[PDB]
Amino acid sequence: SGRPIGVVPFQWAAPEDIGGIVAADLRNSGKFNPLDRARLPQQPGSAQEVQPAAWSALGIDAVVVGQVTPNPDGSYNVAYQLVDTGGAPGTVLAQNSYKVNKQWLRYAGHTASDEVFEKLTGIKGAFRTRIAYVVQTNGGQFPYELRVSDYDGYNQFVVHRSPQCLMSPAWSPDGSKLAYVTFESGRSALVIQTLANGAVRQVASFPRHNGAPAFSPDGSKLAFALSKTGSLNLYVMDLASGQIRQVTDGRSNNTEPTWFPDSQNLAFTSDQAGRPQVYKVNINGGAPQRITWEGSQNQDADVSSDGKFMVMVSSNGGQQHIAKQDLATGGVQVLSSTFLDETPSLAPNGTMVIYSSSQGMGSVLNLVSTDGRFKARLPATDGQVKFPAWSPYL
Amino acid sequence: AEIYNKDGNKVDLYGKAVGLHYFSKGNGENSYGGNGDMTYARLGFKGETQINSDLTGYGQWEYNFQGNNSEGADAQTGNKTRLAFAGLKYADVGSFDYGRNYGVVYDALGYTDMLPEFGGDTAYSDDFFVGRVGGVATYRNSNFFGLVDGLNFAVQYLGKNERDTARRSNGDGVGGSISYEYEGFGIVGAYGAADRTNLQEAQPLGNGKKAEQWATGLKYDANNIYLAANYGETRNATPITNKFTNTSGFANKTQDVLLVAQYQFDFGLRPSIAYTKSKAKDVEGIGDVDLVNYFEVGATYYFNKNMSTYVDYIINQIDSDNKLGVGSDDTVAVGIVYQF
Amino acid sequence: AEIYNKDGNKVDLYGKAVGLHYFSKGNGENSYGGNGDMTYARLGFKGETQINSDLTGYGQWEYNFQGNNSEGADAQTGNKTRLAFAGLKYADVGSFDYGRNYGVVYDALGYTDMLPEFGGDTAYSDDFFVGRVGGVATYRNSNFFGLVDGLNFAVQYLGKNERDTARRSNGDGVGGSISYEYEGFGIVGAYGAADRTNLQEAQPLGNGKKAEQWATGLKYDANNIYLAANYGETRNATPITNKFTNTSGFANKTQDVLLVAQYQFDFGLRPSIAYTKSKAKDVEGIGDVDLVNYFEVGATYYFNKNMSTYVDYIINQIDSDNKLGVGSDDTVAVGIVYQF
Amino acid sequence: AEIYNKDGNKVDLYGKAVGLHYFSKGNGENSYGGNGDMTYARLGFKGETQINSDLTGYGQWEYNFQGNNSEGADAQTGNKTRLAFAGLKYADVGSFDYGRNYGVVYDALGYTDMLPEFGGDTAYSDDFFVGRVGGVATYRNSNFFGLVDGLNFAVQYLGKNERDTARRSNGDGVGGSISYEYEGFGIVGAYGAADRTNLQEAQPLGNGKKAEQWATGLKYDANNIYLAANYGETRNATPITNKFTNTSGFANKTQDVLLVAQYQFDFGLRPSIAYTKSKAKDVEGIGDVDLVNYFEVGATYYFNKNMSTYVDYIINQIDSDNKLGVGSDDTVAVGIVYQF
Amino acid sequence: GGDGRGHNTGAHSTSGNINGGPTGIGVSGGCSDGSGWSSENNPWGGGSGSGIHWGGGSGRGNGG
């Protein structure tokens, strides 16, 4: 399902397949169904060349065409136009053109992807965003790498190598830093590393476990979990002052905090009621309220950017899967169907979830659209991949 | 088979069972090999671990248990530990090991020792350098520090062993061996020299202290073919026994010549041919005599790597009047083998 | 347990440990079984490989190590290799093996040898066809080429073995055995004949050359129950020792009767009962006498396949005045077993 | 290494190979330890199975094979089975095992026996409670049913063993041991008592029936450090031999003192020092004498868990005039080890 | 006979080991949630030492 759309190969072998990137982007959202290349009624190289009747016959009311041309300085011009083939046939609804170096051809494609999607949905595009994750390679000395890549698995790079565990990265709202757990010192610590220069800020090294950092959406605070009290509980640091306040206090285990859009409430996982469930608490007035009553288990939550829903790992009758819970009704919809579904992270527009599974025996991340309509494997890495985290808008 | 390959450590348990029988005219006293049931099972373990990228350590051990024996007092007869050693492999300089292992000269004598059952009689065990012995320290170089491909050399020191019998005893010894393999062709040369202990001198046969062995080997193996020719000479090193006198000792001088030609087929078949000869000289009271002089004609069907069958017919050319009570009778052997 | 199952090859290392003890009045000279600690561990490996769809090859070996011995000179006492053979199983025609294995007559005698520790006394080891011996070549047919289900037969040739003692020696022999299993019931009949060596004839007891054994077995096994009755007769085959004369040899004639009845429970329990008797006739100077005459009463708890405990009380009915110094005392045994 | 972990059952094959050598002045008759190559390989299997959540059963067996021996009649010399037992561990009440295992007193004497090759001389084998013996039934409690952490106790019964030699024989015995480990520190106390057999009493040396052993141990191990001090006293328990008289027996009284101090480094190194002493009293015709009195100075480099090298220099302080023909010479040993 | 088959001269080695590390080969994760099972669980181990001790110590009582 999804809205059918025509994505035509771009006018030029070309250094990169931009039309294929646009099709893949629109498809990954769940909101679009780019027409199979083998069933395109034509390959117009321009809006004038578009024959609307031939697309409307197939139920397509819009067509993406474009051009890639080489520049004398070795850069490339990438341009796209979106042509109405429905109620206003032949009208151009949107278009753009821009110059990129070969290594930014995908970004040029991603640029086109962002605007057409928004034109057709009114939703800001998230195809130029990034994911962070931890890769275990087969190297001996530094088996742990914190890496970042494009959402679709291309353009991978290494951000830091470490001989010890990293987990649960979280982006600053400006996209400039990653928080993470490091054992480089010999025990657990929470640190914030600035990506642009690789500088590492040390955040916390309390007794026992230091884990599960999260940046507030407004950028002022860092939430995380300490078990110094005897069990895991949530704490918040004011990043400007460095002062830490305690939010939860109890014998239960409390971890995996996520921020609500208001930068004042957290969702988190608790065993206070026995099996894991998701709770909500204000970072000031502390008294957790259970919000999950369907199924038998819910955990590892991430609240949407409008706060209207959340995604999480839910267990109902033996099966653990990525699920979505509407926060004002209790209606639960299962999104994923893979095995060992873990560590979900939402795109900044709430339209896609990246997560880890048994796919590739751990070596592959998966995407699932939050409408449930699209699922895919990311390109395989050379190691075990865990703890994905979808960047904010970039 | 590799049973454990984890934690940068790998263990390969390798063991086999052999249902074997020897036939020959008569009771088998004079038969080359013998007669009857010779079934036996061997068990062993090899292990490696890469301590560093450029440094790894390995340990290997093998034991042989014979099944032909009865359950009475003779149950343990023929049961022993063949190999038990360890060592480390550096990246390029080479590798150094210590324990109970084959002597350098065995490296040269390996080319001829390709027969299914018989063969390698000259490579006696617990002998100075020809067979597997305990108390050796060996250094080995592969491709001369990686300088020249296919040319490798080894050096070996032999700690003295004072045992009850001169047959099993020795003293301080040294030896070396070099092997160049090029384009299928192979050449080798090994030399070993050691001093005989007082117990050894006490033997009626044999004279002198310097027990010396050396050997040269040539071969070509490829395209399902294997040719080999080892010529070795020794002084006061080879054991000899006289049934008429019921007295033993060593040979003042010995020359040995071995030749093998085996073909292999795609359908798990390998006919083999081997000529052999050994003449001892300056024997005390026996002058010069031939210890072994025979032809081989045999074959082996290889069902797979883990299953095989074989046969060997030994045409013993030794005469009955031989001056050492040696078996002057032909022989044959038929064997079946499972091995993991 | 299966340690290697790859490349159409499978290896099953099977081994166990048994903490055992024997009790009886007195030191245990006159006790049926003995007295003291009888802890022992057995190790063995079985291996198969499907060479072709219709042809597979197998090799099996087992050894027994005794723990009752000390660390001094007697460490190896009682340590031996029980089974060591190989062979191939064709699809339907049958299977043929060779090595050190049980004799065809053991196939019949298996029904009675279901006891925890004692039992199968008639199936002595290194005896002609009743127990496990070295130098046998056996062919077996399953379901008569797959024609008739449950009816299977085996044939066995026994190469002569000239050992130091008449107890462990034999000569050329042949034998056969057939077993028909129908609806849980089981029937078997086995016969073996061989020639005694000169050492055997030279023994004071025993007379004649054709050493003959044969046996018939019946059983019903189902519903956690196992009934069995084996009657076997032999000539110049069973070994016998006279403490009064301190002389051994063979029995001109022997009849043996074995009866077993064992029940099994869901909760890892298996009570057992066994009657046994053996009468020798035409003994040189002793007429007819009873070698063994006893009842069994025992039990076994099966914690799981890998763990078990058991007990057995042997009511020896043999009298002290028996003319062969046989033990006229009762006995008991208690054992615990771990096995992988 | 763990080779089979399935069906709630787990098997750990553990084995190692050791290329070893002993140096000393002279042939090595008078050397503390000896002289020459002492390479040996040990193989063993451990097995567990959780029958229930609160009840599991285990079986373990170990054997040692020596490589220093030749391939002749002496191949099996020094080859033996060290441990072979089984038993079950309940959740909290405790655990009960039986077989061939270390005596309770070994628990106390374990603190000193941390040396690479030498050490634990007082803990003789096939001795009443100090070393590994066959026919023991042991019960053990960990942390006193989980009541008090770090405090565990064990009790052991020893079935009588009537062997050919008093050195390897024993009788009914009992023993107990308690060990409290707190925050790294450790304290232990063990006591054992048994009756000597007629052969032991019949020995020229030794007098009395009650063979008694007991020991107390203290230690601290942490921060890559290990300090230990065991003091044990025994009556008619320690074996003793007189070369001048070439006669053996047991010691009417014996005091033994052991002290160990070893440091460990992050880079796979562990230097060691050990003092030791044993004085026998009320010896028949020799009054009181010192059996062993020496210093240790040694080290061990750990390449990894599976590979290691080590050296040990034993400063034997025993004088030549010792009244038992004891070796009054120093000694040294150098070893290399692979282990899976 | 048959000893020559295989039996490489020179140094002795067969194939690549599964993992790099001499003593530390596993899969991944450190910082532990104490859960014993989750994605933030480090050990990924169980049935640690269920079996009883078997003569702890070197055990070389006298000497080979």
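In chain D, numbers come from Swiss-Prot; the residues present are 23-362, in order.
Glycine too: its Cβ is placed from the backbone N, Cα and C atoms.
As recorded in Swiss-Prot:
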| type | residues | note |
| --- | --- | --- |
| VARIANT | D:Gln88 to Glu | In strain: B/r; AA sequence |
| VARIANT | D:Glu139 to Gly | In strain: B/r; AA sequence |
| VARIANT | D:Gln284 to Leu | In strain: B/r; AA sequence |
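Positions of the features from Swiss-Prot, shown on the structure.
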| residue | record | DSSP (3 states) |
| --- | --- | --- |
| D:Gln88 | variant position | strand |
| D:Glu139 | variant position | coil |
| D:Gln284 | variant position | strand |
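On the backbone, the CA of D:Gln284 (variant position) and the CA of D:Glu139 (variant position) stand 14 Å apart.
A Cα-Cα distance of 14 Å separates D:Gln88 (variant position) from D:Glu139 (variant position). All protein chains considered, the CB of D:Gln284 (variant position) has 22 other CB atoms within 10 Å. Taking a C-beta cut-off of under 8 Å and a sequence gap of six or more, D:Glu139 (variant position) has these contacts in its own chain: D:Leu42, D:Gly55, D:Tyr332, D:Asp334, D:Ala355, D:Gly357.
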